[PDB]
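Colleague: One structure coming up, written as structure tokens, with questions to follow.
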Amino acid sequence: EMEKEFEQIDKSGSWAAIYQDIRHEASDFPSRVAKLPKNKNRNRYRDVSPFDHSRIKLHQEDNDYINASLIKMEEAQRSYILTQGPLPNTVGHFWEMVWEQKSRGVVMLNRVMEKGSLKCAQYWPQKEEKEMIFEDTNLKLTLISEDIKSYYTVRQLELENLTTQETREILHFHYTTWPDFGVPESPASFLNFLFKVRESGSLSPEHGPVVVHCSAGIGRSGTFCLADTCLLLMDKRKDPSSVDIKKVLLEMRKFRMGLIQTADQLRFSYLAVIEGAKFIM
Ligand SMILES: COc1ccc(NC(=O)Nc2ccncc2)cc1
């Protein structure tokens, strides 16, 4: 049981040690498409690349590349697209991916500016009457409504394919209170946020996979998926305590490198799952 494993690692302060064991056990697959010179300006960080086998392909003949990975958790019947915060030149690619994959939700776990630097392009409209057109991908995006709470904002967006005049409603879930350094003290507001995404139907198999991002799409994004999948598996299994976070994390790392960036994010993931288990038992 993970609650006892938590106290052990915590009392022994062995978080950096377990984290290193995970780093060394993690899969390594080719990422040849990401490293092509023509894709250099489509990557925010040169050391964060999608594996070729799990990368999302854009349906454009010219260049199909986006820094995005499909995480498929077979036992949990959950699938997530993890991607980097879009760049100024990839905002149109981002919304093309949302369109092509039939996603219903976008989950954003960063602020546009953190530590005085831009972590992400402003890829959604700030006002109802000022819609955005992505000329490169032939899409129009309109803010329909915005509901600002203390810890997160939910926005309803309309995405229109200008080529076919189909429209879809997209839900933007923006967690706004992750601190510049370290992790939240308590996982309560993060769990509340995760349950709000679930309640929307954005994580449901009727829809394409949810798009999850932070700046690189590996750290905070990793914590989001890890907590969701672990809590799901605890509902599904005859023995909820057979769920080993470490094993679940290593499975996800077959699909995208580097998920959970720090020993602090690992500790926070344990705490989120342990605490979330009380609201589920
Ligand atoms: C000398 O380099 C090494 C660094 C780390 C490990 N693994 C390790 O400490 N695992 C561990 C698991 C649970 N509690 C405490 C520790 C082995 C060798």
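By Swiss-Prot numbering, chain A shows 2-282, in order.
A Cβ is built for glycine as well, from the same backbone N, Cα and C atoms used for every other residue.
Below, the features straight out of Swiss-Prot:
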MUTAGEN   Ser50 to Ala or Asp  No phosphorylation
MUTAGEN   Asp181 to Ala  Substrate-trapping mutant
BINDING   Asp181, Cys215, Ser216, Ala217, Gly218, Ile219, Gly220, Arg221, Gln262  substrate binding site
MUTAGEN   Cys215 to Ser  Catalytically inactive mutant; abolishes sulfhydration
ACT_SITE  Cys215  active site, phosphocysteine intermediate
Colleague: What whole-number value in Å do you get for the largest C-alpha pair distance within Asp181, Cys215, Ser216, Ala217, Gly218, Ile219, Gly220, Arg221, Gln262, the residues recorded as binding substrate?
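Modeller: Maximum Cα-Cα distance: 16 Å.
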Colleague: Return the single residue from the recorded positions list (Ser50, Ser216, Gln262) that has the minimum number of other CB atoms within 10 Å.
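Modeller: So among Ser50, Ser216, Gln262, the recorded positions given, the one with the fewest Cβ atoms within 10 Å is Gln262.
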Colleague: Sequence gap of 6 or more, C-beta under 8 Å: which same-chain residues meet both conditions with respect to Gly220 (substrate binding site)?
Modeller: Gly259, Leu260, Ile261, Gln262, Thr263, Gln266
Colleague: Do me a favour and check the Cα-Cα span between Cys215 (mutagenesis position) and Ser50 (mutagenesis position); whole Å is fine.
Modeller: 14
Colleague: Here's one to test understanding: among the recorded positions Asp181, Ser216, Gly218, whose C-alpha is closest in space to the C-alpha of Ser50 (mutagenesis position)?
Modeller: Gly218
Colleague: Which recorded positions from the set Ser50, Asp181, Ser216, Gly218, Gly220, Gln262 come near ligand 1, judged by a Cβ under 6 Å from any of its atoms?
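Modeller: So the answer is none.
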Colleague: Provide, as an integer number of angstrom, the distance between the C-alpha atoms of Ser216 (substrate binding site) and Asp181 (mutagenesis position).
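Modeller: Spelling it out, the Cα of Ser216 (substrate binding site) and the Cα of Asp181 (mutagenesis position) are 12 Å apart.
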Colleague: Tell me, how many other CB atoms lie within 10 A of the CB of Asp181 (mutagenesis position), whichever protein chain they belong to?
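Modeller: Its Cβ has 9 other Cβ atoms within 10 Å.
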